[PDB]
Amino acid sequence: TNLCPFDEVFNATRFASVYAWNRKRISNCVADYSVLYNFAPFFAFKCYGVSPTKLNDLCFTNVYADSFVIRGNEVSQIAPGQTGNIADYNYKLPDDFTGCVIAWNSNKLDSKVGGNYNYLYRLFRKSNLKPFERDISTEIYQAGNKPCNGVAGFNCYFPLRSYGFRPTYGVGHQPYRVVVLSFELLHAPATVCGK
Amino acid sequence: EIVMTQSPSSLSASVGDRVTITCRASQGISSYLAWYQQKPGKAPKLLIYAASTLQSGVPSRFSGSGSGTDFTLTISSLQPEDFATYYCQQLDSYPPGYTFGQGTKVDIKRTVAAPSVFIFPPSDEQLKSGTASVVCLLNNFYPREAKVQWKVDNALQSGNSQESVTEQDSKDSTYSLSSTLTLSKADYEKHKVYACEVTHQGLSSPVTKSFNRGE
Amino acid sequence: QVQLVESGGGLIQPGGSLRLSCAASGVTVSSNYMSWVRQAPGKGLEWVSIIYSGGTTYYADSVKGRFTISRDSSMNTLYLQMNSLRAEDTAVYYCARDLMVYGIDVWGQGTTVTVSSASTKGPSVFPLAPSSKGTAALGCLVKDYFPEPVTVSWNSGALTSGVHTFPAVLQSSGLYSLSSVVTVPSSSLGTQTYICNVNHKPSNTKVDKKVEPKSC
């Protein structure tokens with residue numbers, strides 16, 4: 001009677017950057033979705049393709065827990081059929097996404113006076129990300145016709161950029177921890193049931 | 001939408017002065033701000049990005065500062081090639097737009113010069129067409145700020161006049177303004193005394209130049 | 001050679017369509033954030049549209065449903081298709097390379113777009129006669145013409161000192177008006193002839209108007 005490790009994902013002391021988002025494969029366990037429904041600062045609990053009140057009555061093959069950090073003005077992009085720097089170049093959700101997205105203001109955790117430059121995001125990319133694609137490449141982005149050859153400068157820029165979360169920032173620029181739960185039911189027997 | 005309030009609209013400075021231009025955002029935008037320089041007939045030129053980072057090639061006398069809502073562009077020692085118009089930009093993704101500031105014109109500071117005021121009645125050739133254009137001239141003044149009030153039989157006229165200002169003269173650093181009062185021929189023949197009242201810092205009291213229709 | 005070269009601007013009636021081009025060299029259009037910025041006469045810069053390197057496009061509210069940004073990678077060219085143009089769309093249009101947090105570093109020279117319902121017309125030149133009452137002012141009223149521009153000289157270029165040719169104003173009729181004045185010593189009004197030379201190429205109009213003191 002193993003319980004699904006949801007505490008390790010939400011109550012994690014440190015989250016990953018959006019460009020290198022972490023994913024926890026959850027399977028063969030008893031899931032308790034009652035711990036999530038009504039939290040304290042849960043700024044977002046939008047579900048797509050499935051209802052929350054029916055998750056306790058559904059069994060799934062694999063449940064993927066994606067966690068990362070973005071700013072408040074970018075949480076609207078963590079949704080099916082969205083465009084922007086986060087959606088196209090960091091974390092993309094498919095159009096037929098089945099699952100829920102959870103976000104909450106973590107200004108009291110991920111913002112330091114002076115700037116928390118530890119969280120990063122991808123600014124430049126030649127093409128858009130496929131759904132659930134993770135690109136951790138740090139190659140010098142070529143914005144011109146002259147080859148870069150790993151030399152930062154003009155028309156050759158580092159593809160990653162810092163957030164610099166300061167506690168005095170506005171709500172939209174404050175850090176938000178996002179947890180995206182994907183519910184998969186493919187060619188498979190279901191093992192992540194509810195109780 | 002974010003509203004970028006930039007002040008002052010214009011400022012006068014001599015070579016070597018320390019110039020400061022202020023940009024205020026409607027909401028917090030952290031360090032997502034840039035400063036630009038533009039001269040008449042040219043494309044904008046990027047000076048500062050990320051609020052305080054100096055663009056490559058820009059002289060070191062330029063510097064940006066501030067974060068959140070209040071930002072300032074600083075020219076520590078103004079040079080002759082720095083008399084231009086400066087803009088701030090919210091170079092941030094949300095909320096769309098990418099708004100620019102209203103702009104700050106930095107003109108050449110010189111001694112106060114009062115304008116020479118001339119009034120011109122409509123020509124007989126134009127009255128034959130059916131329209132009367134009365135023109136008031138403000139010649140070689142400084143500073144730019146000047147108020148022109150038309151009076152028709154002592155009735156203050158507003159809404160039927162347009163103005164035009166020349167760029168700061170390249171030799172005496174003065175401005176020149178024209179104001180055109182347009183009426184129909186029938187309305188023009190209904191009144192007698194036509195005057196434009198000019199108020200300016202170089203004038204101890206408003207100067208008025210007038211003519212009487214048909215004299 | 002890192003530059004952006006705009007073309008395609010011009011005069012067009014309201015409701016019409018116009019396509020602007022932005023030829024790039026040095027900067028690869030399909031690899032950058034490419035934006036269109038416009039600037040109406042005497043106003044500030046207004047952002048129009050952007051296209052991400054990944055294909056994402058964005059538009060200002062004033063141009064949504066009317067403007068569509070595009071690119072041709074093989075040509076290394078940025079485009080702006082302007083449909084249902086309005087009078088307020090009259091502006092110089094710049095294409096530029098956006099570096100997001102690093103600013104907008106590369107700008108083009110700009111192409112001018114003028115949207116008006118006016119028919120081409122040569123100007124009427126009326127004299128601004130010096131008054132009867134040490135230096136006197138006289139000039140010419142260049143009224144009702146379209147489109148821009150006109151050029152004004154005095155005495156075939158012999159008189160340049162003290163000449164002020166003001167920028168044109170757009171009247172409610174849709175036609176431009178302009179005045180060019182000059183200040184001269186009062187002792188010369190009876191001994192020196194003053195003719196202003198008005199040239200308006202769009203209407204093939206060259207007019208020479210003699211400005212004299214009015215005779216009561």
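All positions are counted from 1 along the displayed chain.
Per the header: X-ray crystallography, 3.0 Å.
Cβ coordinates come from backbone N, Cα and C, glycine included.
Taken verbatim from Swiss-Prot:
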- A:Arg14 to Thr (Swiss-Prot position 346): In strain: Omicron/BQ.1.1, Omicron/XBB.1.5, Omicron/EG.5.1 (VARIANT)
- A:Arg14 to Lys (Swiss-Prot position 346): In strain: Mu/B.1.621 (VARIANT)
- A:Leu36 to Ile (Swiss-Prot position 368): In strain: Omicron/XBB.1.5, Omicron/EG.5.1 (VARIANT)
- A:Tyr121 to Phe (Swiss-Prot position 453): In strain: B.1.1.298 (VARIANT)
- A:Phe154 to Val (Swiss-Prot position 486): In strain: Omicron/BA.4, Omicron/BA.5, Omicron/BQ.1.1 (VARIANT)
- A:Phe158 to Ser (Swiss-Prot position 490): In strain: Lambda/C.37, Omicron/BQ.1.1, Omicron/XBB.1.5, Omicron/EG.5.1 (VARIANT)
- A:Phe158 to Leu (Swiss-Prot position 490): Increased resistance to neutralizing antibodies and human covalescent sera neutralization (MUTAGEN)
- A:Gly164 to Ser (Swiss-Prot position 496): In strain: Omicron/BA.1 (VARIANT)
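Here the features listed in Swiss-Prot are painted onto the structure.
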residue: A:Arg14; record: variant position; Cβ neighbours (10 Å): 10
residue: A:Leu36; record: variant position; Cβ neighbours (10 Å): 17
residue: A:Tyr121; record: variant position; Cβ neighbours (10 Å): 23
residue: A:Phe154; record: variant position; Cβ neighbours (10 Å): 15
residue: A:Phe158; record: variant position; Cβ neighbours (10 Å): 12
residue: A:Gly164; record: variant position; Cβ neighbours (10 Å): 19
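Contact with chain B, taken as any Cβ pair under 8 Å, is found for the variant positions A:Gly164 out of A:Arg14, A:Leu36, A:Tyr121, A:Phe158, A:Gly164. Of the recorded residues, A:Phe158 (variant position) and A:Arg14 (variant position) place their C-alpha atoms 25 Å from one another. Note on proximity: among A:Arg14, A:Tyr121, A:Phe154, A:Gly164, the variant positions of the record, the Cα nearest A:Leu36 (variant position) is that of A:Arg14.
Comparing the Cα of A:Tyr121 (variant position) with the Cα of every entry in A:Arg14, A:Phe154, A:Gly164, these being the variant positions, the smallest distance points to A:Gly164.
When the alpha carbons of A:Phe154 (variant position) and A:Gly164 (variant position) are compared, the span between them is 24 angstrom.
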